[PDB]
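**Student:** Have a look at this one before I ask anything.
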Amino acid sequence: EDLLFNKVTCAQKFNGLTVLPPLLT
Amino acid sequence: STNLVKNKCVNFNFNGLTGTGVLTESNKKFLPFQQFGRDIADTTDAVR
């Protein structure tokens, strides 16, 4: 799972582009 | 003129550029002629 995670990649929020968090951490 | 206030959610006006926000200390130096500093999203986020 770590070897897989490591491969995948506020300024936005200047205009109301908020990002709600997930539920399942 | 007025004063220079920092670190509070204030209004500012530098070189005609208008905007509001928190004026935290900066940690990057520019070229000595440049006045602005901008991100990939093309939004002002730095100023001399």
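By the numbers in Swiss-Prot, the shown part of chain A spans 819-827, 851-866.
Any Cβ shown, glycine's included, is placed from N, Cα and C.
As listed in Swiss-Prot for this protein:
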| type | residues | note |
| --- | --- | --- |
| VARIANT | A:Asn856 to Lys | In strain: Omicron/BA.1 |
| VARIANT | A:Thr859 to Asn | In strain: Lambda/C.37 |
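Are these features on the surface or tucked inside, and what touches them?
**Tutor:** The Cβ neighbour count for A:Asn856 (variant position), using a 10 Å radius over every protein chain in view, is 9.
For A:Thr859 (variant position), the number of other Cβ atoms no farther than 10 Å from its own Cβ, over all displayed protein chains, is 7.
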